[PDB]
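Participant: Below is a structure I'd like to ask you about.
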Amino acid sequence: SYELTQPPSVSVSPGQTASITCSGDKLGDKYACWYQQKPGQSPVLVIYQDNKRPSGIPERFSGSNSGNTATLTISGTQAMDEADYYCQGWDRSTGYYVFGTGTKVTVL
Amino acid sequence: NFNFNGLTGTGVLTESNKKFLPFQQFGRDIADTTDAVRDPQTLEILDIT
Amino acid sequence: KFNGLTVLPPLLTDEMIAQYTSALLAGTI
Amino acid sequence: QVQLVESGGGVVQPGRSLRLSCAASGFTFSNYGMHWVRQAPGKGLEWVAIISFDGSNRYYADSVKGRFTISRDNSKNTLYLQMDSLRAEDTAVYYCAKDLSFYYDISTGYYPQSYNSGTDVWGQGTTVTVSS
Ligand SMILES: *[C@@H]1O[C@H](CO)[C@@H](O)[C@H](O)[C@H]1NC(C)=O
């Protein structure tokens, strides 16, 4: 069986660094991706290939992956960050594309 | 009688279980007779009988 | 099959030929 | 414009069937694989199924494997998901998502054999609810 675990929520102030983590036994052997889902709206891709950034996304978004943990990181929180972030382990050969439990970043 | 990208012939088409690789456009039998074809529109593989 | 060739079936099926040999065996024995 | 629009939502009794349709425009639909992703109320996203660019290869999640059946028509630029034996837990908003990386270029034959992981474009999503 497989499933990704993420913290329920993370609290951060504007300007402060926000560390958003996703963990799994085989997560680092696979390319992991992140999606930003505003309340009520569809997800928007933010990080893919564990460090890459889609065109048009602010450079202040960043991510990393290693071992059993994948981590999306925000250099500085801003008012647009109030949303839900979901991790996805990706592997075309195995047909493995499951999502994580998600985590609510809270701009206090 | 059909015409796929100019490959003209006669037969009865059928859903094919052959797993064409993406670059492969049509199939051939043990005797080099065309026995499958990729439909250029929907890209599904059709067995030619 | 595309090329206009057909393989016709034998008149005596393998079950009928096996009956003949068993008849020859039973008679001989 | 690269956009995906879903259609075919509604209310379904348990044990019935429903087929969603996702239309695609602004890009070569036949080049890219396609996903189905559902989000139940107050719950995280769950991947439903994937289909290759030509429909030869399909994979389903364990929750819907055997029941659902993903399919596509590359000539009409549309994606389908046949749901059968709908359960209470199937209540969710279903999105169709495009891959960031295309599997094969019909126009030029370009076959990279090495692809990115992201799914850049998502559809609006159509709600499906199971109840009586
Ligand atoms: C071919 O492409 C045109 C323009 O995108 C579209 O209007 C037409 O429906 C397509 N036909 C088929 C069947 O692929």
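The numbers used for chain C are those of Swiss-Prot, and the residues that appear cover 854-882, in sequence.
Quick check of the header: electron microscopy, 3.1 Å.
Every residue, even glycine, has its Cβ placed from backbone N, Cα and C.
Dumping what Swiss-Prot says about this protein:
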type	residues	note
VARIANT	C:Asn856 to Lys	In strain: Omicron/BA.1
VARIANT	C:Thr859 to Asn	In strain: Lambda/C.37
Participant: Including all protein chains shown, what's the count of other C-beta atoms within 10 A of the C-beta of C:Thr859 (variant position)?
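Facilitator: I count 5 other Cβ atoms within 10 Å of it.
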Participant: Need the DSSP three-state call for C:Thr859 (variant position) to compare against my parser.
Facilitator: coil
Participant: Determine the Cβ neighbour count for C:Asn856 (variant position): the number of other Cβ atoms within 10 Å of its Cβ.
Facilitator: 6
